[PDB]
Each structure stands twice: as structure tokens, then as C-alpha cells.
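Trainee: After the C-alpha cells below, expect a handful of questions from me.
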Amino acid sequence: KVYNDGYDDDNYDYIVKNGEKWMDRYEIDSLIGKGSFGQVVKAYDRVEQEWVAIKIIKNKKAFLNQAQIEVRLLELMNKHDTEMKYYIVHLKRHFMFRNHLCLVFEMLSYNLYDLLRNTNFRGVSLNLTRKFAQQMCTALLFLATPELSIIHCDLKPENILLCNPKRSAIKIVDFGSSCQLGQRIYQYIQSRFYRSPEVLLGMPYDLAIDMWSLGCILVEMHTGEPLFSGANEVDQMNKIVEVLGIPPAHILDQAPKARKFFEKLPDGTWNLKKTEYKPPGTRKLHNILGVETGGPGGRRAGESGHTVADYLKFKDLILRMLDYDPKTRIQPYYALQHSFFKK
Ligand SMILES: COc1ccc2c(c1)[nH]c1c(C)nccc12
């Protein structure tokens, strides 16, 4: 069996060969990423004299269409004045090559998960976390401009990359799962650890689900561990409940999947159901962040910029992002005015 004249493997992926050169322009270096969409390779652009990252989409109509949506949104974004657009990875161009759709992006550095692995999952300082947070909020602000109304849908450490391994500037990548504010066709979305309550509950969702994700990410950048690391949806909701309590009644009364996690008592109130979890609301974020005990594992005592005052402003911003009600969950514009960023 031969695939795409020998260029593809059985998984519809282009067989990457180091040193090969395409269209007498790009010189392939090495594979730097895999995913259900296909692969990501580091290449050198002879014409522009620069390094670029090329995303080679699998040779399958299903994935090809997924990518065309990504191209559309990217082109739509990169057609907007503001410098806010500079927190979104830039698509230089795209072309079909040997039946594969290729997207050429500016070359970037490590993703934040890699960064967390180098701290051996102990986290980065509160000051570095603040820099990331401010950029992330500005990116979400940009995705929220009316004409765009883009929901990334897959924010997580792996999709936030540093521009330069020395500087702290970051960029959001991978809009393959993104959509514009529209109609809840799909329901099983976002990576589990960062899945918002409304998605878990099967309710309508909008741009707010990205802010919930951000909150989970910030806490994880600082503590070094996922705030809610469920092994499945039920375990995921229970871990969320340990920290924020039972969701408000008005929300559960409309949750199509509420009875998958809770039970409505004969009196109208809700409680966790059957089946290792501290009581609702007993696992305070105050303690998780170590506000009064020198940060996570007390490993931040004496470190400049880690006073109780600082930690409080951080605990506050996070709680405003992890609000159960998507209607009152803090939006990008105001998060940026929060006293946590106040100089
Ligand atoms: C290592 O540098 C990059 C630059 C752009 C992207 C990248 C890695 N990974 C991407 C993915 C998974 N999607 C769109 C753009 C990129």
C-alpha cells in the first residue's frame, strides 16, 4: 500500500524528512510538534532569510476543513489595526504542497507547559505570572472585539508560547478548535482541566469560557499544578466544587446535565450526588496559593514581591475569573484594570 505517491504514512501525515526542501524555498529542519491535525516543523525560509514554523495538515478532508476555518479566523484577526493583535501568533502565508495544506507562522519558543516542567512543576514567580496574565487578558480583550467575537476554546499551557526564550513575551497559538460566538452545535469542548462549569453542565457558552480557563492557568503557573485535575467529567466537577462550593440554584435549575453531578432534594436545593472530596467550599484558594504562608509549599518566603498584600490582589482576580455565573464572571477589559496589575 502506497500513500499520496509515498509522501504520506497510514495516519495521513506527511513523512517529514530533515533537510528536504520545498518549492525551492523552505528548507525543512526537524519535527517540533504533533497533533490530531498533523505536524509542525521548523524550517528555514531562503527567500525571507528567517526561521518559520510550518503546520502541515493531514491529507484528509476532515482535517483540511478544520484548518481552513483556522486560516479564515487568523486572516480575519491579522486584518486589525491594534497592537493587541500582536499577542496572537501571526500567519505569514499558506499554500498547498503535495496535497497537504501548510500554514507558515513566525517561529516561536517554548510553550508554558515546557516552562512548568523545567521548574519541576513548582511554578514560576508571581511576577512572571503577572506578566503572562496581563498579556493573556489583552489577547482575550482582542478576541472579544465585536467584529471578531472569537472563542479560542482550547487555552491551556501547551498553547501559550514564548516569543524569545529569554524574554517573557507570549503568543497564543492553535485556533484549530476555535469558533466565533454562534450556536452550541458541539458540547464536549476545552481540555478537561480547563473546562468551564457551563460546558460541563451542558449549558450555552460564549467568550466567558476563555476567562475561566485563564484563571485555572494562572493558578497553575504559580503553584506548578493544575487547579482542578479531574480524571473524568464527574471527578472534574467535584474538584471544582471542593473549591467554589455548589453552583447557585438558578444555574443548576437550567443545567441540562445538572443531574449528572447533583441531585435536587424535595425542597428545591441541590447537593452533590453519591460518588475522597473535602466538603463543598472547604478547599480555599487562600490556602492553595499559600497567601499567608509564603506561597505554594511556602517556597516563596522572603522573595521580593510576594507579600500578603500582593497575594491578596492575586487571589481576588482569580476568584473573579472563576465565578460560576458566566454572566457576572469578570471580563477582559475590567480584569486589566484590576489592582493586581496596578503599578
Ligand atoms: C514553535 O513555534 C511555533 C510557532 C507557531 C505554532 C506552533 C509552534 N505551534 C502551532 C500550532 C499547534 N498551531 C498554530 C501555530 C503554531
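Following Swiss-Prot, chain A residues are numbered 134-408, 414-481, in order.
Backbone N, Cα and C define each Cβ position, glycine as well.
According to Swiss-Prot, the ATP binding site annotation covers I165, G166, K167, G168, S169, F170, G171, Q172, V173, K188, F238, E239, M240, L241, on the basis of a curator's inference. Mutagenesis annotation in Swiss-Prot: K188 to R, described as Abolished protein kinase activity; the structure shown retains the original residue. What Swiss-Prot lists as active site, proton acceptor is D287. What Swiss-Prot notes for the published mutagenesis of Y321 to F is this: Mildly reduces kinase activity. Does not abolish autophosphorylation on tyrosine residues.
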Trainee: Taking the Cα atoms as reference points, how far is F238 (ATP binding site) from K188 (mutagenesis position) in Å?
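Mentor: So the alpha carbons of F238 (ATP binding site) and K188 (mutagenesis position) sit roughly 8 Å from each other.
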Trainee: Tell me, how many other CB atoms lie within 10 A of the CB of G171 (ATP binding site), whichever protein chain they belong to?
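Mentor: I count 27 other Cβ atoms within 10 Å of it.
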Trainee: Including all protein chains shown, what's the count of other C-beta atoms within 10 A of the C-beta of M240 (ATP binding site)?
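Mentor: For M240 (ATP binding site), the count of other Cβ atoms within 10 Å is 17.
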Trainee: With the Cβ atom as the reference point and anything under 6 Å counting, tell me which of the recorded positions (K167, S169, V173, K188, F238, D287) are near ligand 1.
Mentor: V173, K188, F238
Trainee: Before the 5 missing residues sits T408, after them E414; how far apart are their C-alpha atoms, in Å?
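Mentor: Taking the Cα atoms on either side of the gap gives 9 Å.
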Trainee: Suppose we draw a 10 Å sphere around the Cβ of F238 (ATP binding site). How many other Cβ atoms does it contain, all chains included?
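Mentor: If we count other Cβ atoms within 10 Å of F238 (ATP binding site), we arrive at 19.
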Trainee: Within the chain of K167 (ATP binding site), which residues six or more apart in sequence place their C-beta under 8 angstroms from its C-beta?
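Mentor: Residues satisfying the criterion: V173.
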Trainee: Using C-alpha atoms, which one of the recorded positions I165, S169, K188, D287 comes nearest to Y321 (mutagenesis position)?
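Mentor: Looking at Cα distances from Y321 (mutagenesis position), the smallest one goes to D287.
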Trainee: Rounded to a whole angstrom, what is the C-alpha distance between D287 (active site, proton acceptor) and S169 (ATP binding site)?
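Mentor: The separation of the Cα atoms works out to 14 Å.
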Trainee: Within 10 angstroms of the C-beta of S169 (ATP binding site), what count of other C-beta atoms is obtained when all protein chains are considered?
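Mentor: Around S169 (ATP binding site), other Cβ atoms within 10 Å: 10.
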